[PDB]
Each structure stands twice: as C-alpha cells, then as structure tokens.
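Following: one structure in structure tokens, then a few remarks.
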Amino acid sequence: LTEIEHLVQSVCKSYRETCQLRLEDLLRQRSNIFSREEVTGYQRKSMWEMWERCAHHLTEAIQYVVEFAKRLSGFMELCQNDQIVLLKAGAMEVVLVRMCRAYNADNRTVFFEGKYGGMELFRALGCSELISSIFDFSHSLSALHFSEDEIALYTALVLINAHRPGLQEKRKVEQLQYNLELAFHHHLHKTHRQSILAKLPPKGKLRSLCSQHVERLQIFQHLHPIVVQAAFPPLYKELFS
Ligand SMILES: O=C(O)c1ccc(/N=C/c2c(-c3c(Cl)cccc3C(F)(F)F)noc2-c2cc[nH]c2)cc1
Ligand SMILES: CC(C)=CCC[C@@H](C)[C@H]1CC[C@H]2[C@@H]3CC=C4C[C@@H](O)CC[C@]4(C)[C@H]3CC[C@]12C
C-alpha cells in the first residue's frame, strides 16, 4: 500500500489535531443564535474593542494553521526562508477557507464567541463591504459541503504552492506539492467526489480576498496596536512592525 495512502492519513491527522473547532460541535450549535439584545450589545461595542477581540481570534486561528503546516510531511525539511514564504502567503488564505465549517448558509451566520451571528454583529468595525465579501466567500464554499478530509487536503495545497514568489528551493516545494496533489486527487476519486474540482474557488479570488483582508488588519494594527501571543518569531517579524 502506498506512500500516498499514508500521506492522506497523515494530512488528515494533522488537520484533526489542528482544526480548532470540531465539526460536530459546530453543526450541533447551529440552533444557538445570538438574540436581538446580544447583537445590539456587540454593535454598541467600541470599534477598537471589537478589533482587539477579532484580532485575538484571528491570531489564534493563524497559529493553528502554522501548527497544521508544521505537521505536513516534509514541511519542516524545507529551509526556513521557504517555510516563511509559504506561511506568509497562505496561512490567512487557509483561515478564510476554514471559516466555511463555522458558517451556516441557511441563515448566513458564523460561529463567533460561542453562538452564531450574522455579519451585522461586526457593525462597529466599519468594514461592511470587506466583511460582506468574506461572508460571500464562505457562502460560495458552503455549497461544496466540504468533508473534513477534503478541507484538510485542499488547505494543504493552499499552503504548499511552488509558485509563490520568493522561494529558494523551488524544486523541493514542487516535490511536496505533487505528492499532495496526487493524494487529493486519489482521495476524491476513491470517494466519487471529483466533481468538486471544477467548483473550487478560482485561485485569484482567494488571493484577492485575502490580500484585502490582511490589508485591513494591517491598517487597524497601525491605528491600534494589539498584544500578540507570539509563538513564531520569524513569521511574526514578517507581518508585524
Ligand atoms: O504567533 C506568531 O508568531 C504569529 C505571527 C503572525 C500571526 N498572524 C499575522 C497575520 C495577520 C494579523 C492578524 Cl491574524 C491579527 C492582527 C493583525 C495582523 C496583521 F495583519 F497585522 F498582520 N493577518 O495576516 C497574518 C498572516 C498572514 C500570513 N501569515 C500570517 C499570528 C501569530
Ligand atoms: C475585517 C476585520 C477587521 C475582521 C474580520 C471580522 C470577521 C469576519 C472575523 C473575526 C473573527 C473571525 C473568526 C475567528 C476564528 C475562526 C475559527 C477558524 O477555525 C475559522 C475562521 C473563524 C470562524 C474566523 C472567521 C472570520 C471572523 C468571524
């Protein structure tokens, strides 16, 4: 039996250990929705308190993605420069993809601080167009009904992309990429799920949305710096200043 069957198992294990929120929990909690009063309470919070809360949650989400990457076979054998290039370009893209598990398309709500709420929860941030675009992206992804292994293999490939500008050992990233592509396509064939391939997001769209999102987080961080629970100095240094 294949190195490729083992790679599937190892990527899904890494995802299971780092997925942050369990899918059964997220699905069971869908009926737990913020009340009108609770939504108004969030809308009345300071922009800067909502930013502190959201920035903290997003930092934590990024760190789970870093831990996911560190567990992908061969990722720790890449040189540090390339590790950082890959994580800088792709970790927030993965966070945006992971969001769809916590998104309920029936009422367009996301799981946030223990209950589901719509995008109006975030009104104090004054980012309605960007936040609407983030909700719209999860709405599009939710139509695929991604399984846990599909999310694991797809987000591994979001990260392990040999086309990212600035890699120093491109051939070594290509080797991991090809094996992950084969793992993903083998798994979709085995589960009769190859039809999702044509429905995956155009790559330019995830990159565009992520670039706009990170640009806004950078603006907030310039205006109102946050305390970061920093665990990854080389990555922190690339993003914070
Ligand atoms: O533990 C560590 O060391 C560490 C290091 C870095 C981290 N995240 C950096 C962020 C942020 C971001 C966030 Cl999440 C919140 C507030 C402000 C920002 C800002 F934009 F300012 F950077 N946004 O995208 C990334 C990113 C993109 C690719 N890779 C990381 C998180 C933990
Ligand atoms: C534009 C701006 C200033 C903020 C974005 C507002 C909002 C869209 C952000 C704030 C917190 C985020 C969640 C945080 C954690 C997770 C868990 C992860 O496993 C999956 C992703 C998820 C649920 C994040 C989704 C995006 C949220 C709600």
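The numbering of chain A matches Swiss-Prot: 267-507, in order.
Quick reminder: no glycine exception, Cβ is built from N, Cα and C everywhere.
Among the mutagenesis experiments that Swiss-Prot reports, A327 to F is described with the note: Completely abolishes transcriptional activity. The number of other Cβ atoms within 10 Å of the Cβ belonging to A327 (mutagenesis position), over all protein chains shown, comes to 18.
Taking the Cβ of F378 (mutagenesis position) as reference, residues of its chain lying under 8 Å away and at least six apart in sequence are, in sequence order, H323, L387. The mutagenesis experiment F378 to Q is recorded by Swiss-Prot, whose note states: Completely abolishes transcriptional activity.
Long-range C-beta contacts of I397 (mutagenesis position), restricted to its own chain and to partners at least six residues apart, with a cutoff below 8 Å, comprise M385, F388, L391. According to Swiss-Prot, the mutagenesis experiment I397 to N carries the following note: Nearly abolishes transcriptional activity.
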